[PDB]
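Participant: Pasting in a structure now, in structure tokens, and then I'll have a few things to ask.
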Amino acid sequence: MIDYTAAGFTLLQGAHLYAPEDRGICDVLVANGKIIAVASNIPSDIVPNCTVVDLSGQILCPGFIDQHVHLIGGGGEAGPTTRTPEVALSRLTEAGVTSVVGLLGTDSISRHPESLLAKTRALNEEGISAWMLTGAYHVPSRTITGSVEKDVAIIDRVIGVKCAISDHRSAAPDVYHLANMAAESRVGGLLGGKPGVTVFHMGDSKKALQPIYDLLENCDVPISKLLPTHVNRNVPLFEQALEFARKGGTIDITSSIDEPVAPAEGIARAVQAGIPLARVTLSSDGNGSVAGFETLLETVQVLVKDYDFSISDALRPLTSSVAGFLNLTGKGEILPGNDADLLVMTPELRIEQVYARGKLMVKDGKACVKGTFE
Ligand SMILES: NC(=O)C[C@H](N)C(=O)O
Ligand SMILES: [Zn+2]
Ligand SMILES: [Zn+2]
């Protein structure tokens, strides 16, 4: 016989496919880490060496895209002892994360972008999709190449810049330095084919989003580039984030915070406020604090259970919404052409199998592919 296993053909059949938009019992043909077919009832012999897998009675949706992870570690806000460790591959793949955006937090003295870049690339080699934000709470930003615009532009894995405002751990940035920073991220993005966003870590200051509004006055960076996070950290601020989302901006809610506005409670209030889910994403801020990624899947579950969101609508803030905000071409959605980043769940939404770019990451709910030193 002839050898065709080079194509790594795999057919996920008979599952209740949510892409996230609720389709029916659809089949998904995968080849070379790519979804090459999506139409109910596909032949188990349509292609040669095809690893056919029976997912009858199971749910099939896109893997999660988590855009807030301290990949190489974080913390340190209470001495060097509080410096959290780096993130383990299995930790991510088990929480159903197939695409992630790394970043640095408060500590930008013992944590450098070159290391994050390195960890991001190491992750991509191991099986998942990783990107990173340059800078840290600090403004002006400590970059790799000398300027934010240059980083976003020519460093292949940088998709935008991060920073921190209305927080007691900022660098006390002024509107000009802030505006300039975002403008560089925006221009850089265009030159590099990157979303060129600016993610703002929100603190507990009364000022809240005022700096983000002040910025809009002093420059012309589209509001579709300014992403505030941890908006659910205090109610007064959350309320403003909603108003900000009502103006066309997107808001990021961290699943690692459970009060005063819980994650689900957050995604929920937004809908009630009348915000298209498109402008709402959910991040974990994993390995921060030591934060974990369990709360991502838990926010989906609780959304479908405790609140009255549907499986499809619950998934959005963790997939398509995120994908559409960073312009992560080929992700967060199951269609021919897109990447075979998949999650096999039980009817009760309990991740059983995980697929990343075709390769199988989680077999029995436990990763079967791990980082080099786990
Ligand atoms: N001090 C804090 O509230 C923690 C910080 N917001 C973090 O992202 O971990
Ligand atoms: Zn933060
Ligand atoms: Zn953080």
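The numbers used for chain A are those of Swiss-Prot, and the residues that appear cover 1-289, 304-388, in sequence.
Header says: X-ray crystallography, 2.7 Å.
Quick reminder: no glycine exception, Cβ is built from N, Cα and C everywhere.
Pulled these features from Swiss-Prot for this protein:
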- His68, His70, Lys162, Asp285: Zn(2+) 1 binding site (BINDING)
- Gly75, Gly76, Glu77, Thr106, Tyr137, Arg169, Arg233, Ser289: substrate binding site (BINDING)
- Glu77 to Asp or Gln: Reduces activity 100000-fold (MUTAGEN)
- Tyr137 to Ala or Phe: Reduces activity 1000-fold (MUTAGEN)
- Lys162, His201, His230: Zn(2+) 2 binding site (BINDING)
- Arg169 to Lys: Reduces activity 1000-fold (MUTAGEN)
- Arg169 to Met: Loss of activity (MUTAGEN)
- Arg233 to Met: Loss of activity (MUTAGEN)
- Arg233 to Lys: Reduces activity 1000-fold (MUTAGEN)
- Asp285 to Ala: Reduces activity 100000-fold (MUTAGEN)
- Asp285: active site, proton acceptor (ACT_SITE)
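Could you tell me the structural context for the features on the list?
Facilitator: Taken residue by residue with DSSP, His68 (Zn(2+) 1 binding site) is part of a strand. The number of other Cβ atoms within 10 Å of the Cβ belonging to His68 (Zn(2+) 1 binding site), over all protein chains shown, comes to 28.
Around the Cβ of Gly76 (substrate binding site), the number of neighbouring Cβ atoms within 10 Å comes to 18. Under DSSP, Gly76 (substrate binding site) is assigned to coil, being neither helix nor strand in the three-state scheme.
For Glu77 (mutagenesis position), the number of other Cβ atoms no farther than 10 Å from its own Cβ, over all displayed protein chains, is 13.
DSSP assigns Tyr137 (mutagenesis position) to coil in the three-state reduction, outside any helix or strand. Remark: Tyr137 (mutagenesis position) has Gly105, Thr106, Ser108, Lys162, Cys163, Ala164, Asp167, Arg169, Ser170, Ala171, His201 as non-local neighbours, by Cβ distance under 8 Å and separation of at least 6 in sequence.
The Cβ of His230 (Zn(2+) 2 binding site) has 24 neighbouring Cβ atoms from other residues within 10 Å, across all protein chains displayed.
With a 10 A radius on its CB, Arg169 (mutagenesis position) counts 13 other CB atoms from all the protein chains.
Annotation for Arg233 (mutagenesis position): same-chain Cβ neighbours under 8 Å, separated by at least 6 residues, are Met202, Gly203, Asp204, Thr254, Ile257, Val261.
The 10 Å shell around the Cβ of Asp285 (mutagenesis position) contains 25 further Cβ atoms across the protein chains shown.
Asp285 (mutagenesis position) falls outside any helix or strand according to DSSP and counts as coil.
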Participant: Please give the Cα-Cα distance in angstrom between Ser289 and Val304, rounded to a whole number; the 14 residues between them are not modelled.
Facilitator: 5
Participant: Of all the binding-site residues given, namely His68, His70, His230, which is spatially nearest to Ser289 (substrate binding site) at the Cα level?
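Facilitator: Given the candidates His68, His70, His230, the nearest one is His70.
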Participant: Nearest to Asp285 (mutagenesis position) by Cα distance: which of the recorded positions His70, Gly76, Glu77, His230 is it?
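Facilitator: Comparing Cα positions, the closest of these recorded positions turns out to be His70.
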Participant: So which one is it: of the binding-site residues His70, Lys162, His201, which has the fewest other Cβ atoms within 10 Å?
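Facilitator: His201, out of the binding-site residues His70, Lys162, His201, has the fewest neighbouring Cβ atoms within 10 Å.
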